[PDB]
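For reference, the structure discussed in these notes is given below.
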Amino acid sequence: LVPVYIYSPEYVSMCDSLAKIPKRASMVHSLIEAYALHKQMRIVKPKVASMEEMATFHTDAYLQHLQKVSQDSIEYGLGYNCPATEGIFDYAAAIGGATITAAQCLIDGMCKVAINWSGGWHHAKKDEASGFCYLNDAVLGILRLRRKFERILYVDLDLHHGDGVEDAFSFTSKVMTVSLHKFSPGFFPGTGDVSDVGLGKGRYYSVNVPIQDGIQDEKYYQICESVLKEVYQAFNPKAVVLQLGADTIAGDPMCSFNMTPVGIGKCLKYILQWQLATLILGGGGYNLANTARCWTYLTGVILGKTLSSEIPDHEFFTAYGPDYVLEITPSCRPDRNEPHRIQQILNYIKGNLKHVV
Ligand SMILES: CN(C)c1ccc(C(=O)NCCCCCCC(=O)NO)cc1
Ligand SMILES: [K+]
Ligand SMILES: [K+]
Ligand SMILES: [Zn+2]
């Protein structure tokens, strides 16, 4: 009954090697640990994903190519965004197996919530890398949950549209994907408008909520709670995979949304309250200190605790200036979401869900 935490020194050290988020893994860990939150969690060492576990989603041509490259390259999306970095195959296997490992505990009753903050790589296609994602651990995690669960719900709270995971299940009704991302022409990955609902046997089993800059905690929680309520109704899931990219939080260099760890928490609370199994994943988050602040605070609402406002002294204390507090103050930027558009969106979504059995 104690939340599982996927950690291991070798793992975190492996993740700190990710180009875009250097040392972000350590920062998140050490901050969560400096709050002694790991004392109230079942620490589980992550297992490396095997070539056959990754093959449950990715093609051999892709996986083998990714492997040879790990030692004509821009063939499988391995270009500007996803470079042919030496050792990526090993980094992705570690992160992928870290989610497979967390998924297994959920289908073992060993816990009702497993956490893998270093995961959440939602852009990767079965045979294509995208948006710094070489392997789609979110899909590998959901496919593992399918061993014991019939209806799995995937909620993507990342600033970006979880296309990789949506594409994976766009033709199926066994897994429903919900994504609240910023949608605007020329913004990555450019998909996910509200009209996007899935194909074939999976029509309407894909929900997309396009948002605009500036949105804040309450405006966001209303939209999220609203959509998550209608969804639990029609789909009535058995397990839940939650992607919590912190690139929505105020202060991120992404400078799009204007959330705080508490806005997301209200959403997290609302989902945890369904008492269904739950696989927590990180994702984007480009303001290192803030990301540790957000996920630590969230590892706090997962344990019903209320963390200390003053940031405990630790390994990376200095990176928490100039105030050294766990709270994030929203930026003074205008919300660009006209309330009428949010309604048209919510209705269109509402009428898209009636079609569910
Ligand atoms: C200043 N500089 C060198 C850059 C600035 C912006 C990008 C970018 O937006 N790239 C597009 C990829 C967006 C990240 C998607 C991964 C993600 O956040 N998933 O949730 C790249 C480089
Ligand atoms: K689907
Ligand atoms: K999203
Ligand atoms: Zn993102």
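In order, the residues displayed for chain A correspond to 14-84, 92-377 in Swiss-Prot numbering, which applies throughout.
For all residues, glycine too, the Cβ spot is worked out from N, Cα and C.
Annotated active site, proton acceptor per Swiss-Prot: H143, in sequence order. Here the Cβ of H143 (mutagenesis position) has 28 other Cβ atoms within 10 Å, regardless of which shown protein chain they belong to.
Spatially close to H180 (divalent metal cation binding site) yet at least six residues away along the chain are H142, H143, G151, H201, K202, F208, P209, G265, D267, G304, judged by Cβ distances under 8 angstroms. For the recorded site, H180 (divalent metal cation binding site), the DSSP three-state label reads coil. The annotation divalent metal cation binding site is assigned in Swiss-Prot to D178, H180, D267 on the grounds of experimental evidence.
Here the residue is the original one, but Swiss-Prot notes a mutagenesis experiment at this spot, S39 to A: Enhances the deacetylase activity. All chains included, 18 other C-beta atoms sit within 10 angstroms of the C-beta of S39 (mutagenesis position).
Swiss-Prot lists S39 to E among its mutagenesis entries, and the accompanying note reads: Decreases the deacetylase activity.
Taken residue by residue with DSSP, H143 (mutagenesis position) is part of neither helix nor strand, so it is coil. Recorded in Swiss-Prot as a mutagenesis result, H143 to A carries the remark: Loss of catalytic activity.
Listed in Swiss-Prot is the mutagenesis experiment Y306 to F, annotated as follows: Loss of catalytic activity. Complete loss of catalytic activity; when associated with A-101. Listed in sequence order, the residues of the same chain lying 6 or more apart from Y306 (mutagenesis position) and placing their CB within less than 8 Å of its CB are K33, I34, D267, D272, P273, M274.
Around the Cβ of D178 (divalent metal cation binding site), the number of neighbouring Cβ atoms within 10 Å comes to 24.
Within 8 Å of the centroid defined by the CB atoms of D178, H180, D267, the record's divalent metal cation site, lie the Cβ atoms of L179, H201, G265, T268, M274, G303, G304, excluding the listed residues themselves. Checked against ligand 3, the recorded positions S39, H143, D178, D267, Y306 give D178 in sequence order as having a Cβ less than 6 Å away from one of its atoms. Distance between Cα atoms for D178 (divalent metal cation binding site) and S39 (mutagenesis position): 21 Å, as a whole number.
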